[PDB]
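Colleague: Below are the structure tokens for one structure; questions will follow.
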Amino acid sequence: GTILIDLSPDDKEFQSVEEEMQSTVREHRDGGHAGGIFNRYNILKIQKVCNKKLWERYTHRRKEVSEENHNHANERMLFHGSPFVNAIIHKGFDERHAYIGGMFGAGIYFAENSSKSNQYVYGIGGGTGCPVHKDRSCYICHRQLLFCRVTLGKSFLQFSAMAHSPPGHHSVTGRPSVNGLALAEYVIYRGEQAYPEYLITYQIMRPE
Ligand SMILES: CC(C)(C)c1ccc([C@@H]2NC(=O)c3cccnc3N2)cc1
Ligand SMILES: [Zn+2]
């Protein structure tokens, strides 16, 4: 039941999603090992993901969380990178999209930094890079990220350098405690707490 609607580059909605993508690029401590070496992207396409059933699943859960947290869903727009983006947009987030080995336990991980999500497009640690050239820094191959609506509710704050959320909480917030330039990362433990709103197709750009 999923349809994808192309946004025009002239549309303010395209432009605001592109700006969030581009402006949340940062340098990574691996020197580009996982995600490649780049300062910006070539955005090729932004599509709106429309699925009524998946949307209703999201809003149902959002209301449950809101009602447990003084009518505050604590909703964010966050990036998600995965080899399984095409499964996610069709069937929704579920336990198969969780990172069993992540720093904050087995949940589904989201990032404020688009470049953090870019590290996971080809798998954990960038896997073996693009399927065509086996290059984690491929400048040719088309990559895809999701820009998602995420319900955090009451989030457990972890300071730092599928399971259940901590008792009394709906998510975990991974606050950076060393790298002063990194933005937060977030983990949810219920697939119904995220909706994949935008599918972004892009390339990383080789620095000049
Ligand atoms: C390949 C699997 C399912 C194991 C996977 C997929 C995505 C991610 C995940 N993607 C993110 O965008 C992300 C954002 C912030 C921190 N960690 C992330 N990993 C982890 C693991
Ligand atoms: Zn490639």
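Chain A is numbered as in Swiss-Prot; shown residues: 952-1112, 1115-1161, in order.
Method reported for this entry: X-ray crystallography, 1.8 Å.
Backbone N, Cα and C define each Cβ position, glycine as well.
As annotated in Swiss-Prot:
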| type | residues | note |
| --- | --- | --- |
| MUTAGEN | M1054 to V | Loss of activity |
| BINDING | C1081, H1084, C1089, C1092 | Zn(2+) binding site |
Colleague: Which one of these recorded positions has the most other Cβ atoms within 10 Å of its own Cβ: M1054, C1081?
Modeller: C1081
Colleague: If you take the centroid of the Cβ atoms of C1081, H1084, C1089, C1092, the listed Zn(2+) site, which other residues of that chain have their Cβ within 8 Å of it?
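Modeller: The answer, listed by sequence position, is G1080, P1082, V1083, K1085, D1086, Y1090, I1091.
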Colleague: By a 10 A CB contact count over all chains shown, which of the binding-site residues listed here is most packed: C1089, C1092?
Modeller: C1089
Colleague: When a 10 Å sphere is centred on the Cβ of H1084 (Zn(2+) binding site), how many other Cβ atoms does it contain?
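Modeller: Around the Cβ of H1084 (Zn(2+) binding site), 12 other Cβ atoms lie within 10 Å.
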Colleague: For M1054 (mutagenesis position) and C1081 (Zn(2+) binding site), what Cα-Cα distance in Å is obtained after rounding to a whole number?
Modeller: 25
Colleague: Across the 2-residue break in this deposited model, measure the distance from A1112 to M1115 using their CA atoms, rounded to a whole number of Å.
Modeller: 23
